Amino acid sequence: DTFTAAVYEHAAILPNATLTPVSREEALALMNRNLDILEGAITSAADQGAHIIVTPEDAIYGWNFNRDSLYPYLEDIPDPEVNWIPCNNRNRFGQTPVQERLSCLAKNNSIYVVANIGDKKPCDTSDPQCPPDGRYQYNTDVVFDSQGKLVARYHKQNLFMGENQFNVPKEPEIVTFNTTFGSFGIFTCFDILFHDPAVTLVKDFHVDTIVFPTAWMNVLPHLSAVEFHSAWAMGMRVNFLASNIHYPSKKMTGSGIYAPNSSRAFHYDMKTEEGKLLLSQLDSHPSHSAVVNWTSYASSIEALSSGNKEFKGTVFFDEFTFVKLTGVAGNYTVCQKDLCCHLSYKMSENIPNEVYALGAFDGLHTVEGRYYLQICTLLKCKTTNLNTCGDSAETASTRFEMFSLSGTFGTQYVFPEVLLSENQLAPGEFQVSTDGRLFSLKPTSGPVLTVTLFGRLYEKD
Ligand SMILES: *[C@@H]1O[C@H](CO)[C@@H](O[C@@H]2O[C@H](CO)[C@@H](O[C@@H]3O[C@H](CO[C@@H]4O[C@H](CO)[C@@H](O)[C@H](O[C@@H]5O[C@H](CO)[C@@H](O)[C@H](O)[C@@H]5O)[C@@H]4O)[C@@H](O)[C@H](O[C@@H]4O[C@H](CO)[C@@H](O)[C@H](O)[C@@H]4O)[C@@H]3O)[C@H](O)[C@H]2NC(C)=O)[C@H](O)[C@H]1NC(C)=O
Ligand SMILES: *[C@@H]1O[C@H](CO)[C@@H](O[C@@H]2O[C@H](CO)[C@@H](O[C@@H]3O[C@H](CO)[C@@H](O)[C@H](O)[C@@H]3O)[C@H](O)[C@H]2NC(C)=O)[C@H](O)[C@H]1NC(C)=O
Ligand SMILES: C[C@H](Nc1ncc(C(=O)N2CCC3(CCOCC3)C2)cn1)c1cnccn1
Ligand SMILES: *[C@@H]1O[C@H](CO)[C@@H](O)[C@H](O)[C@H]1NC(C)=O
Ligand SMILES: *[C@@H]1O[C@H](CO)[C@@H](O)[C@H](O)[C@H]1NC(C)=O
């Protein structure tokens, strides 16, 4: 059994903003301007045979808000158990025009629709956890099945820096929906960097596929959307539908359809202002059985290089211990604290004025979010100057005939990243071994920007 997956990257119409909160009518008009565009993508996807379509986080109202300015955009989204088709019973829960339209879009096009909107939950001064505002406001994913029925509601657990317009639920919501084309899990944006609910859906609830509305700000060399989201799908052995906001001025671009084996379709564009609809086939029940011990090989072998010239380099405000790669071929080992990284490589030719380095990082990230990292990276240094290794580099000229990366990871959550010039994925030019080695299967189709083993130690957060 297979199915056709669709994702839409959306150039959103943002509200004029801000000062005084708009009226419901002004809020609704903006939301309908965005919905008219999403309607175009949903209908085409459905006409092209897609069983499900994911639309981005904040796609209907954007991201510039405080609690009071956000309020007029919010609807009380009921509990999915309530058994409701808003397209067939429009006023069951009072004034709900957005839910009604999303329900009709899914129903009239006979397709599952995943969208991100805002939930309002009025509360009284009685419960202590109730805000002085008189309500809870949540960043909410809604899922409508092919008949227009609300089948899932997910309130984002992991809020980002300055997302002050929203609340966090007391307990993480582990939201799943079952279909004739697999079991589906859902989470949003920054959730992909945490354990709850992301890891739990995969490891405990055994979902086949994740639907992921995102409004992702790209941070090279490891946290470009297409790169990290496909790495997480590969590391977690799950299908993954990433639907992102298109806003190049904020480095927002990178939607795709990912399988456990490799990427299946992807989109990156920093040049145009246009959205993009992607479609691709996937297995309904892929194999999740291909287990990897990430420290196996690396903890068995001895250092591949001795007494080398090592230097400190900054990668996304994190201080990595690096080792320059000298020669068209080599074997290097570099360590930082409990982590030892090993690389075996051979370039297609040595390109002049292009420096590559092997980096190790074992520590806590703190800038704009706290999370514990263990990273082994083969990266293209931005320039020939070693103090530029770990800086955001978008192009490279060095292809590689072979690579084999590994590390002494103190975690089972390691995401394998392969990123080519210019922010292009490499399907299926690489594989991961049961030993925890990220290695090439052919010479790379294009020049390499990075080959990384991105590990998360959730317990040390
Ligand atoms: C989400 O929805 C899914 C889909 O509906 C639910 O999964 C279904 O659960 C049913 C109940 O447990 C399963 O029914 C039993 O099936 C076996 C036959 O084995 C299957 O053969 C199928 C046809 O070839 C095949 O689709 C199926 O799935 C595959 O399983 C293999 C592993 O073997 C895996 O590799 C694949 O990826 C895929 O999952 C199996 O191979 C029957 O023997 C069994 O017996 C009957 O019991 C009935 C009573 O329940 C009775 O009517 C009858 O007389 C027999 O005694 C059941 O019919 C069904 O296989 C399974 N489908 C899939 C695709 O998983 C899932 O439970 C839902 N989850 C939640 C949380 O709600
Ligand atoms: C993944 O592979 C590694 C390597 O085999 C596994 O880690 C190893 O786990 C064993 C336990 O089975 C550890 O042994 C212990 O050694 C210490 C002394 O050093 C002591 O407490 C005991 O003598 C015990 O035998 C071993 O040290 C450890 N190695 C490392 C580097 O952590 C790992 O658990 C495997 N995981 C799976 C699920 O396959
Ligand atoms: C690389 C990664 N990118 C990232 N992380 C998180 C969010 C996120 O959750 N957003 C939610 C809505 C959003 C609020 C800010 O304005 C825009 C819309 C962005 C977006 N991009 C990252 C991680 N840690 C620090 C910095 N960046
Ligand atoms: C869906 O169809 C119903 C009638 O079939 C119609 O009233 C409604 O406007 C349609 N909605 C959309 C957004 O297609
Ligand atoms: C790297 O290691 C492999 C395996 O030991 C070896 O075949 C290869 O020649 C080495 N290359 C260099 C340049 O050290």
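Here chain A follows Swiss-Prot for its numbers: 23-483, in order, are the residues you see.
A Cβ is built for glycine as well, from the same backbone N, Cα and C atoms used for every other residue.
What Swiss-Prot lists as active site, proton acceptor is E79. Annotated active site, proton donor per Swiss-Prot: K178, in sequence order. The active site, nucleophile annotation in Swiss-Prot covers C211 and rests on experimental evidence. Here Swiss-Prot flags 39-306 as domain 'CN hydrolase', drawing on sequence analysis. According to Swiss-Prot, the mutagenesis experiment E79 to A carries the following note: Abolishes enzyme activity. Swiss-Prot gives this note for the published mutagenesis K178 to A: Abolishes enzyme activity.
Around the Cβ of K178 (mutagenesis position), a 10 Å sphere holds 25 further Cβ atoms from the protein chains shown. Within 10 Å of the C-beta of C211 (active site, nucleophile) there are 25 other C-beta atoms, taking all protein chains into account. In the shown protein chains, 25 other C-beta atoms lie within 10 A of the C-beta of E79 (mutagenesis position). Look at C211 (active site, nucleophile): DSSP puts it in a helix. A gap of 10 Å separates the Cα atoms of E79 (mutagenesis position) and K178 (mutagenesis position). For the pair formed by the residue listed as 'active site, nucleophile' and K178 (mutagenesis position), distance between Cα atoms is given as 9 Å, rounded to the nearest Å.
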